[PDB]
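Student: The following block contains the structure, expressed as structure tokens.
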Amino acid sequence: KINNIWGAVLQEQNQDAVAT
Amino acid sequence: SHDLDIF
Amino acid sequence: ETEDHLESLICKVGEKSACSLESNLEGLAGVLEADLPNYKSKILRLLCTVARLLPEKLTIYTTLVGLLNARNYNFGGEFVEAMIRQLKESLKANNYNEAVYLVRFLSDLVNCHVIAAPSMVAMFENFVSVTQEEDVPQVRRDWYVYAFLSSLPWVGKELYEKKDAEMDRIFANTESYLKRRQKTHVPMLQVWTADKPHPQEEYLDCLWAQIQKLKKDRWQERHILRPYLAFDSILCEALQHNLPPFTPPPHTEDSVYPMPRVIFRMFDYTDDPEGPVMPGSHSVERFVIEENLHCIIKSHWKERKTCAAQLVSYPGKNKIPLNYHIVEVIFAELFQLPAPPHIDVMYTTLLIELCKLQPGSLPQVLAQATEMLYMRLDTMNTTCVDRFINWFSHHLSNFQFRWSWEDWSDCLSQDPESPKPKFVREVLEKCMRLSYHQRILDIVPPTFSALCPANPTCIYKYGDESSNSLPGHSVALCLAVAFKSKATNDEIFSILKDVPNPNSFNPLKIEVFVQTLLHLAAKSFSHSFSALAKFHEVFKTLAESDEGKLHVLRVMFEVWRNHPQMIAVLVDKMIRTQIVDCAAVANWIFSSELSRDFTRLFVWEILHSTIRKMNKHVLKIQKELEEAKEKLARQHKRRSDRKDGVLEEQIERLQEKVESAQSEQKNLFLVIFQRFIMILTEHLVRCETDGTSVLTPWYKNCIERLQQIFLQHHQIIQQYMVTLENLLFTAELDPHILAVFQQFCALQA
Amino acid sequence: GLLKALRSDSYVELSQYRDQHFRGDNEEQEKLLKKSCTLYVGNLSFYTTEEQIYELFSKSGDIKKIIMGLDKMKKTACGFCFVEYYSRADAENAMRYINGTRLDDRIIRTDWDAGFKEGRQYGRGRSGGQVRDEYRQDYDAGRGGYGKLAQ
Ligand SMILES: CN1CN([C@@H]2O[C@H](COP(=O)(O)OP(=O)(O)OP(=O)(O)O)[C@@H](O)[C@H]2O)c2nc(N)[nH]c(=O)c21
């Protein structure tokens, strides 16, 4: 199982940065 | 805050 | 403008360009040939500089030299003469890293038909014969053999096909030497003591195995880039030069050689079942990859963005799993002993930038590496464990403290002192330090609540109703009201001169005063700092005796035994403000009041911070003395070409201050080592009497903390070696403890 | 000597911010900046206590002093701080690595400062907070909420 938790965190942070 | 830090 | 244009041209070649590398090399060669008659020395210096400071492009910069030699024999000869002068100066200077890069440059220059193979073979014979020298440190021999072996991956084929007889003689001599080397230092340098799944073998052993496998493979690596191969047609006819007979500089007492290191291996080809087959742990391609990545990191350690860009765009003859290699090299630098090449935060920021640049693949590799590192925590060194905890806590802070904690459920059932649950506890505590308790609770699964740290609240012994019967409660209340009323120092003495001594040191007095002061200043760091600075006089008058300082430290611990960061900061301020000397804190660290918290990371971060403070103070006083002496010399010379008297007096005073500071540093280190020896000796005697296993987590932590202190401060302990061996680390000492000292001595001998 | 490409230190370079209330010419301010040890840390949350700021900035070296950015009248945090290290090298390391790192899920931005003088810790904004907090219009929970102009 590829732990991709930080890929999801980076995606969320990029979404927040785009929203800002 | 008088400069006590001599060490 | 001319010099800077030449420098920009030379440095530019091999980077982002619309043309191939060969075309750029030919263009640069031509340009330099045009500017040869008017900037011969400038070009020579620039080339020797890029050769000495840019190993990660070594082969490229040799192809240029291979072309210029084909154009100007004289130029080539002068260049090699300058390179041998630079090598001799780097050796007399003790700049052996630069010297080995220069040796690599010469070795790969043999492949461009600049240097005749027999001359380089003779030079290597001299290098190996260095191993036959008598009464020289083994580090010298190690480095001289390392240079040859490390250069072999670049010119081995040429040397063998030209002088196989002398090459075989050299190899026989090298084997005869390596069979009789001393490996005492390996245990102190291994990141993992376990022999599976990746043994942490010494660098010379690894390199020898790699060279033996390359020789068995008819000297063929499929990784190194060799642009000069395409220029063969122009290079075959070029004339070759003969290096002058080289004699290594004789050994001198002041000479300092690099300490041996241990290869950090953590991955395997099975870890990437989809990407390109990772080179084997004993393949020379792997060594070249790690060396190039290390050089790239060391050449751009200031610009984290540029460092990440260079790492991600690392070229190779054949495709390789570059993400895994970058992660491994970064962890190797981070987890390298005695200390990393650069500040530990650089690696964290570089990894963050790398993840940002390549979010699609690298973050998964980082998570896999993290899981691997956690699975192999049962033997990792506690210094590397501390570095891992700090990096991982910072990473979680930078990623909304998100991690799959359930995957580590195996740690919930283990002994809480086991490396795994202990690592989890420390990570959670560090995460709390960058956040608040409630958030940390909210993020971990409920089943992990038993590991979560404690709320950082002050413990006022005289705050509860049940405290009315405690001695000094009335004095505590009077001090509290006086503090709330902005009382002056004399008033506080008046309210304090009435504390009944239990029997010029009243423990109850210090306890009450410090409990009250800390409690009233327990809403912000700045508050505490102001309360400590304002009442400085009271502190210095109540804690005149070292026992008084120890009592102050104990009371401070009791008040804030739940806020380690506050403890740390307070101790720091107390040692900088001169409320407590460093010796008192060192004695306090080993005090019984910390036995339950002896293994906790904050006590050792405090001890290391105090040691660093003492070292910096000593260095500052020494620098001031040196500056004063220089000013005296300059003034005397200018006058020769009252004042002098008073200046000389000053100088004398400063010298006495430096002597006292060095004495205090020596006493600090001596006390620390004595306390380590005492605790380890008593523990070993008790364990032997009980007939129990000597290998316990507490013992491992203590022994590896001693190793950490030796590794961190070898630079200073080199001066005390004599007294350390004569008084503390004697033959009568237990072999387990003396082993650490023997390893430390062999580290540079 | 040494290649200028390696000497490039884009993170330790002076910013375009010059103090407007400084008592002196720009030249001496630059002189101080080239040898100062104080960093102005901006883009902080109001709730950010100074213990976590100390825990983050103590990773680059021994900190000497921390001054939180109090409000002019409310005497509450406004989202900026001054960190004074003990050595120049520590400040340079903090700028090279701590600059642009997250804290409380907020991208902090450290800059050089010409030193600390009494009265600098209060936000120049006539509302009490920070001028950027008075001009911004986007909502931000960590910065109280809507800008002072919005209310
Ligand atoms: C943006 N700021 C703000 N600041 C300091 O923060 C305090 C309050 O400044 P402020 O309320 O942002 O006003 P001002 O400096 O005029 O901001 P601006 O020029 O962005 O409009 C002062 O001590 C000021 O010097 C700064 N200090 C330094 N060194 N560098 C900076 O970029 C900044």
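Swiss-Prot numbering applies to chain D: residues 4-154, in that order.
Header lists the method as electron microscopy, 3.5 Å.
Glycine is treated like the rest: Cβ placed from N, Cα and C.
In case it's useful when we look at the structure, here is the feature table from Swiss-Prot:
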MUTAGEN   D:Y20 to A  Abolishes mRNA cap-binding
MUTAGEN   D:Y20 to F  Strongly impairs mRNA cap-binding
BINDING   D:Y20, D:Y43, D:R112, D:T113, D:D114, D:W115, D:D116, D:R123, D:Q124, D:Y125, D:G126, D:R127, D:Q133, D:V134  mRNA binding site
MUTAGEN   D:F25 to A  Does not affect mRNA cap-binding
DOMAIN    D:40-118  domain 'RRM'
MUTAGEN   D:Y43 to F  Does not affect mRNA cap-binding
MUTAGEN   D:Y43 to A  Abolishes mRNA cap-binding
MUTAGEN   D:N46 to A  Does not affect mRNA cap-binding
MUTAGEN   D:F83 to A  Abolishes mRNA cap-binding
MUTAGEN   D:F85 to A  Impairs mRNA cap-binding
Student: As a check: which entries in D:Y20, D:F85, D:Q133, the recorded positions, place their Cβ less than 6 Å from an atom of ligand 1?
Tutor: D:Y20, D:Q133
Student: Same-chain residues six or more away whose CB lies under 8 A from the CB of D:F25 (mutagenesis position)?
Tutor: D:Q32, D:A117
Student: Take the Cβ of D:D116 (mRNA binding site) and count every other Cβ within 10 Å, whichever protein chain it belongs to.
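Tutor: Looking across every protein chain shown, the total is 22.
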Student: Looking only at C-alpha atoms, tell me how far D:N46 (mutagenesis position) is from D:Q133 (mRNA binding site), rounded to the nearest Å.
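Tutor: Spelling it out, the Cα of D:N46 (mutagenesis position) and the Cα of D:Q133 (mRNA binding site) are 10 Å apart.
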Student: Let me check the 10 A CB neighbour count of D:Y43 (mutagenesis position). How many other CB atoms are there?
Tutor: 20
Student: Determine, to the nearest whole angstrom, how far the Cα atom of D:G126 (mRNA binding site) is from the Cα atom of D:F83 (mutagenesis position).
Tutor: 9
Student: Would you mind pulling the DSSP three-state label for D:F83 (mutagenesis position)?
Tutor: strand
Student: Measuring Cα to Cα, how many Å separate D:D116 (mRNA binding site) from D:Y43 (mutagenesis position)?
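Tutor: Approximately 6 Å lies between the Cα of D:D116 (mRNA binding site) and that of D:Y43 (mutagenesis position).
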Student: Where's the emptiest Cβ shell within 10 Å among the binding-site residues D:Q124, D:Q133?
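Tutor: Checked D:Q124, D:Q133; of these binding-site residues, fewest Cβ neighbours within 10 Å: D:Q124.
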Student: Within 10 Å of D:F83 (mutagenesis position), Cα to Cα, which of the binding-site residues D:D114, D:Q124, D:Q133 are there?
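Tutor: Near D:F83 (mutagenesis position) by Cα: D:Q124, D:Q133.
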Student: Can you tell me the three-state DSSP label for D:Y20 (mutagenesis position)?
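Tutor: Once the DSSP labels are grouped into three classes, D:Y20 (mutagenesis position) ends up as coil.
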Student: When neighbour density is defined as the number of other C-beta atoms within 10 angstroms of a residue's C-beta, which of the mutagenesis positions D:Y20, D:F83, D:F85 has the lowest density?
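Tutor: Relative to the other mutagenesis positions in D:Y20, D:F83, D:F85, D:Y20 has the fewest Cβ atoms within 10 Å.
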Student: In the three-state scheme derived from DSSP, which category covers D:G126 (mRNA binding site)?
Tutor: coil
Student: May I ask which residues of the same chain, at least 6 positions away in sequence, place their Cβ under 8 angstroms from the Cβ of D:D114 (mRNA binding site)?
Tutor: D:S18, D:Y20, D:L42, D:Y43, D:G45
Student: Including all protein chains displayed, how many Cβ atoms other than that of D:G126 (mRNA binding site) lie within 10 Å of its Cβ?
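Tutor: Other Cβ atoms found within 10 Å: 23.
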